Amino acid sequence: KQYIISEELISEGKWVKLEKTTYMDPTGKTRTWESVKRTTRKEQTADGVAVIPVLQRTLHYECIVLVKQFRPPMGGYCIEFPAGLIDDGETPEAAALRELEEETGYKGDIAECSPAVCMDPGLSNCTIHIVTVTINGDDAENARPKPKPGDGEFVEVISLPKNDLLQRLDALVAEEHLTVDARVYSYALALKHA
Amino acid sequence: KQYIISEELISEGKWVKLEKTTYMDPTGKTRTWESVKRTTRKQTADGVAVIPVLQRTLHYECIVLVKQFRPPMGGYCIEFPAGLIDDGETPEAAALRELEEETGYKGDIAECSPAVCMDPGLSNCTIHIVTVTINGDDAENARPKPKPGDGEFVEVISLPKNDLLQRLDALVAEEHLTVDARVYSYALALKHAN
Ligand SMILES: CNC(=O)c1cnc(C)s1
Ligand SMILES: [Cl-]
Ligand SMILES: [Mg+2]
Ligand SMILES: [Mg+2]
Ligand SMILES: [Mg+2]
Ligand SMILES: [Mg+2]
């Protein structure tokens, strides 16, 4: 029933733009919306990847590997799945494994890759692939993981046990000023609910 | 170590604005970021998203989701019921209200997250994730009345909790919809648990 009629640029930065979207509603009436888009999406199937990294080690409980960084939009520190934008020509899987190594030091193994999923669809067209990766923490490659941050990347690694993830996140939020990401929280809530 | 120095308005719509954020990197170098914010916040968070667990005896437990056209996406998305929190509304009340408006179901609060970020590399947007149970055997949820506001057009899709991720992939394959990242993350963790 519904579709886009026109997309009028309001303001274009180097990374993000704002558009006036005109669309047809299902009564047959024309309406508008304010839409955010990135300027960096070329032929990628999504803007970015977020990695769900399951750290597996003999005689350890499985951990979920998370990262903590300063996020200028939020004006503060956030706890997130490792993530980054997909480089031109790069596959989502390759982007995931690369970002996971850059942000955490770990070399993972692909498990699964989602279709493109929407970040905040009432606001933006932004999409990611959610890529589940296992990390063999018994491998020597992953014994001394050194994050290789790119320019302006400053990332702390936080590994939390899967079997207590929500409470461990709660305990971090209780101790400092820091926001947990909605996908991380959602994943932690389902681990509780299962 | 990191903090905001200043924020310069680039462009302000009725609902969304774009800013150029100046911040201090951990080395003492000053850097800029393009940030999006909503113009609507007052509140604990911009919005709520509801995880609605429909419980009917002798049936599988379902998670109630909504399908709507999303102008920034140019398409239909599958999402947790959700909306912005009204000035002077609590997140719990916003959650029960939105759930009723979007689905017609009347639920009970199970738990409420702290404010969690939507896409912290892009925006300051936050929500509370509110887990709600729905007694599907109660008379008031027999023939649920969805009460849309002006210009809302929402379809309800109930999916079994125990097979959520496979049911979502199926919808994506057959119906060319985009699943929401928080929905997909929750679905993943239901499979990954134990
Ligand atoms: C790296 N510098 C930037 O200004 C941005 C990157 N991603 C954005 C949404 S803004
Ligand atoms: Cl529950
Ligand atoms: Mg990143
Ligand atoms: Mg990165
Ligand atoms: Mg809504
Ligand atoms: Mg509503």
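Residue numbering for chain A follows Swiss-Prot; the residues present correspond to positions 14-207, in that order.
How was it done? The header gives X-ray crystallography, 1.6 Å.
Even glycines carry a Cβ here, placed using N, Cα and C.
Here's what Swiss-Prot has on this protein:
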MUTAGEN   A:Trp28 to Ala  Reduces affinity for substrate about 8-fold. Strongly reduced catalytic activity and strongly reduced affinity for substrate; when associated with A-46
BINDING   A:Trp28, A:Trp46, A:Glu47, A:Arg51, A:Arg84, A:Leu98, A:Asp133  substrate binding site
MUTAGEN   A:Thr45 to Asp  Phosphomimetic mutant; unable to generate ATP in the presence of diphosphate
MUTAGEN   A:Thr45 to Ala  Impaired phosphorylation; generates ATP in the presence of diphosphate
MUTAGEN   A:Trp46 to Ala  Reduces affinity for substrate about 6-fold. Strongly reduced catalytic activity and strongly reduced affinity for substrate; when associated with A-28
MUTAGEN   A:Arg51 to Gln  Reduces affinity for substrate about 15-fold and reduces catalytic rate about 17-fold
DOMAIN    A:57-197  domain 'Nudix hydrolase'
MUTAGEN   A:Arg84 to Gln  Reduces affinity for substrate about 5-fold and reduces catalytic rate 67-fold
BINDING   A:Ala96, A:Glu116  Mg(2+) 1 binding site
MUTAGEN   A:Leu98 to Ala  Reduces affinity for substrate about 6-fold
MUTAGEN   A:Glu112 to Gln  Catalytic inactive mutant for both ADP-sugar pyrophosphatase and nuclear ATP-synthesis activities. Reduces catalytic rate 6300-fold
BINDING   A:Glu112  Mg(2+) 2 binding site
MUTAGEN   A:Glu116 to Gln  Reduces catalytic rate 2000-fold
MUTAGEN   A:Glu166 to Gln  Reduces catalytic rate 120-fold
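On the structure: features taken from Swiss-Prot.
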| residue | record | contacts (Cβ under 8 Å, 6+ apart) |
| --- | --- | --- |
| A:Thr45 | mutagenesis position | A:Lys33, A:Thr34, A:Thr35, A:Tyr36 |
| A:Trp46 | mutagenesis position | A:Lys33, A:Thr34, A:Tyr36 |
| A:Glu47 | substrate binding site | A:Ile23, A:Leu31, A:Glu32, A:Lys33, A:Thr34 |
| A:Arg51 | mutagenesis position | A:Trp28, A:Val29, A:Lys30, A:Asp60, A:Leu98, A:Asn138, A:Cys139 |
| A:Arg84 | mutagenesis position | A:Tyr90, A:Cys91 |
| A:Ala96 | Mg(2+) 1 binding site | A:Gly61, A:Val62, A:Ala63, A:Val64, A:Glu112, A:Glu116, A:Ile141 |
| A:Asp133 | substrate binding site | A:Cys139 |
| A:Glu166 | mutagenesis position | A:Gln82, A:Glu115, A:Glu116 |
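Among the mutagenesis positions A:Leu98, A:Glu112, A:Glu116, A:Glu166, none has a Cβ under 8 Å from a Cβ of chain B. Under DSSP, A:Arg51 (mutagenesis position) is assigned to a strand (E or B) in the three-state scheme. Largest Cα-to-Cα span within the substrate-binding set A:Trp28, A:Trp46, A:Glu47, A:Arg51, A:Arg84, A:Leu98, A:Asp133: 26 Å. Counting every protein chain shown, the Cβ of A:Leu98 (mutagenesis position) has 20 other Cβ atoms within 10 Å. Close contacts with ligand 4, defined as a Cβ under 6 Å from any of its atoms, occur at A:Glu112 among the recorded positions A:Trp28, A:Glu47, A:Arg84, A:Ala96, A:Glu112. Across the domain 'Nudix hydrolase' (A:57-197), DSSP classifies residues as 36 helix, 54 strand, 51 coil. Here the mutagenesis positions are A:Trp28, A:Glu112, and the one whose Cβ sees the fewest other Cβ atoms within 10 Å is A:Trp28.
According to its DSSP assignment, A:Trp28 (mutagenesis position) is coil.
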